[PDB]
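Asker: Here you go, one structure.
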Protein chains: 2
Amino acid sequence: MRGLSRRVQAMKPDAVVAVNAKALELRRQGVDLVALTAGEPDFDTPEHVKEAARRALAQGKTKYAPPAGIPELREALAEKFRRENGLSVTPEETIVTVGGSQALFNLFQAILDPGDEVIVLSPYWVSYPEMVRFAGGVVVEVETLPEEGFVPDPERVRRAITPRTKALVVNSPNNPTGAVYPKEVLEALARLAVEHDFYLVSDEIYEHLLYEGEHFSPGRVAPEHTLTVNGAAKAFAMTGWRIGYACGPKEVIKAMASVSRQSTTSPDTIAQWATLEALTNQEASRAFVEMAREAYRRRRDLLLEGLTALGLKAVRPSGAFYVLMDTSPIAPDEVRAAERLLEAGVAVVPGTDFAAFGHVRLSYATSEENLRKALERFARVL
Amino acid sequence: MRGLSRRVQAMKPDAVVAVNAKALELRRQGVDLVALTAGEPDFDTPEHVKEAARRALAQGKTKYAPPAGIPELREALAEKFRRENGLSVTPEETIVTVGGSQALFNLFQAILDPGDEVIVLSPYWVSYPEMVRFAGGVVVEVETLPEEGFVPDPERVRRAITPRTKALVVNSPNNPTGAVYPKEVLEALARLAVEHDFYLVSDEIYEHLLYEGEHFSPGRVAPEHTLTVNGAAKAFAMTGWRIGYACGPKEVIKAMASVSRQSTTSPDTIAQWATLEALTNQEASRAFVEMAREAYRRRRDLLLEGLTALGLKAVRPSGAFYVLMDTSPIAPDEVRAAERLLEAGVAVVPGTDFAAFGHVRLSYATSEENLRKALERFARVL
Ligand SMILES: Cc1ncc(COP(=O)(O)O)c(CN[C@@H](CC(=O)O)C(=O)O)c1O
Ligand SMILES: Cc1ncc(COP(=O)(O)O)c(CN[C@@H](CC(=O)O)C(=O)O)c1O
């Protein structure tokens, strides 16, 4: 008989997708509300990358591509993870997916049998649990503390390991805290995976938005259990392009390529060519990477000051582009504080779903003129 | 502990993906083998559509888009299904997905609880069962006969309806038979869905490659149970673009939008703008549609003749671009016949996986010069 399934019936809505829609419509019915919501640059994808997407169209590069992605993008990927991430993978252990989202979604479906446990460390990015659950798994969450700077303590984690525990999700830089996990913690979590036999998913998609610290890929350590998950969506202002990449054990890679086929067949072919240009033309991308990074650092400092100038508490991020801001003042909860703040003319994402209660998540990847126009409304409301 | 899941472990490989790879490498180890394998035009996506993808890049239209797709492409979609398909949907009941594949894959995950039954009519396109199974459902297949011209008989179907039966998959035009189901059969199958309360998935992606007959969208009939699934991949030579669309009950649409988000977030933003141009600039697309259709009809007739001239039996398709060709002569099975034929210098897809035993599936969407270079090898082998 008819009716929706119960796995798509049990999923919780995106807090981000929900807040955006809202913001938008008001921008439509009069309303000019500065929106510090979504995690996407304001910068437009570099010209050297665009030129190549035109060059792709021009050469009629519009046919189907392997479910695992074109052999070229695939090869440059084996040098990115290599040259940059220090990892040592051959192209067969590489895979192009439809965003960072696909590489995780395919990843969880290929290693999660119903009832398997996956340890997420809170606060976490809104999706991880929903993906881990849509696959049949169960969310075992380890807390990470503001007093500890949100960097995880491998003992609270080791403690969480059951015989069901199949995977552990680490994210450095971190959404929504901005925390950059230091080599040793990362190297520690890796050995837990090796010691208790489980996969370590490592979502290093903000590896480049690293203001202070060094970026360590845990995969260098546990190459047989680690599953690195990157993406060309943050580093190159390519959020609308929907290109992601990942790597790890050959074994689990082809399995992700299988789910890749039944679902999307393979990602855009024009977009894979453009992405290749971002990975191979170094001189031009490095120039852009650095350029963007500084505008982000500047915005961070500008925000973090003004926040502190109103006495609004928030932890200092060393990566990505989010600042978790305690709303204790504006209102009791994260919810109402957001409804208060939206009136003031500022769209923020409540940290209820990130397991960041009390706080609200704001993004400084937007204009400078805007962090300011927002910072002024906070004043009144404050 | 480690290891792959059992849902990605139980899936059978793509016969098409497998044959292609093969063909390629040989073209890639000396070998010039005419390949009538994949279902994709040789024509390159129209200029009016490409111009707009450049116009999109030019205006920096490269940010994230709603999981359900940009509101514009979404609105033109409510007029396509309306104006063209006679359906009556508002944009909320429209959805943009990553190809026709995604719209089905999201569709089966949103309405399939484990053990639910889905009736596929054989011969069917290679994926349907694989998707229906990856979701937990079970494949209950109704046969369609070459003597009946592959068009289904609603009684063998009515007969197959159990209390588990959740969905029924119809495909007109048909891959791999080319059969265009007549208004009344389609209108009948719809009433079974209404009578026994179940969803009718209708994969009308070749609606435009209709040489002889009229195209009926069953959704006009059972608007509450029908789930129309189209795609801009065949009509506009946009296979590499990966854009698909669908519509039906608001209820099931947002559920598909949910799975859409956790998996890909949303499709390419450049590509959604280009697609919009294909749907709104009529004068220019109709011109292309007709233009392509005739080159396809010509190739069909050219194939169907030469096939018959060698006494090779095959049914006459009135749609899409495949011809199911009985290999009884070349060899006993479909498998070996293909291995025989590959020697002759011709890549064909064995009909073992389409439930089209004895036959082999060949595509005439390729060059004319090629159907002929293939037709000559058949001779010798024959
Ligand atoms: C922590 C994390 N990991 C992966 C991704 C996915 O990248 P894409 O596939 O979507 O490009 C993201 C992405 N994004 C942001 C904004 C969003 O649209 O979800 C966020 O929620 O901060 C993140 O975080
Ligand atoms: C019957 C049918 N439905 C869906 C698709 C794929 O939709 P898109 O997402 O690629 O637009 C196809 C198309 N082509 C192939 C299958 C494949 O391997 O791509 C086929 O005809 O062999 C078809 O048929």
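Indices start at 1 and increase along the chain as displayed.
Heads up, header says this was done by X-ray crystallography, 3.3 Å.
Using N, Cα and C of the backbone, Cβ positions are placed for all residues, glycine too.
This is the feature table in Swiss-Prot:
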BINDING   A:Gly39, A:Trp125, A:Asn175, A:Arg361  L-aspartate binding site
MUTAGEN   A:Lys12 to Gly  10-fold increase in Km for prephenate. Does not affect Km for oxaloacetate
Asker: DSSP on A:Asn175 (L-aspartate binding site), three-state: which is it?
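Answerer: Its secondary structure by DSSP: coil.
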Asker: Out of A:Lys12, A:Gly39, A:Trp125, A:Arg361, which recorded positions lie by ligand 1, with a C-beta less than 6 Å from some atom of it?
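Answerer: The qualifying recorded positions are A:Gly39, A:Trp125.
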Asker: Note down the number of other Cβ atoms within 10 Å of the Cβ of A:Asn175 (L-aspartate binding site), including every protein chain shown.
Answerer: 26
Asker: Please identify which of A:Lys12, A:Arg361 has the densest Cβ environment, defined as other Cβ atoms within 10 Å, among these recorded positions.
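Answerer: Output for this query is A:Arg361.
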Asker: If you draw a 10 Å sphere on the Cβ of A:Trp125 (L-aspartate binding site), how many other Cβ atoms land inside?
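Answerer: I count 22 other Cβ atoms within 10 Å of it.
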Asker: Looking at the binding-site residues listed here (A:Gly39, A:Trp125, A:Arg361), whose Cα lies nearest to that of A:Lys12 (mutagenesis position)?
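Answerer: Spatially nearest to A:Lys12 (mutagenesis position) by Cα position is A:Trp125.
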Asker: Among A:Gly39, A:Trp125, A:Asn175, A:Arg361, listed as contacts of L-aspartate, what is the widest Cα spread in Å, to the nearest whole number?
Answerer: 11
Asker: Provide the number of Cβ atoms within 10 Å of the Cβ of A:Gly39 (L-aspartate binding site), excluding the reference atom itself.
Answerer: 20
Asker: Look up A:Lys12 (mutagenesis position) in the DSSP assignment and reduce it to helix, strand or coil.
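Answerer: Going by the DSSP assignment, A:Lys12 (mutagenesis position) belongs to neither helix nor strand, so it counts as coil.
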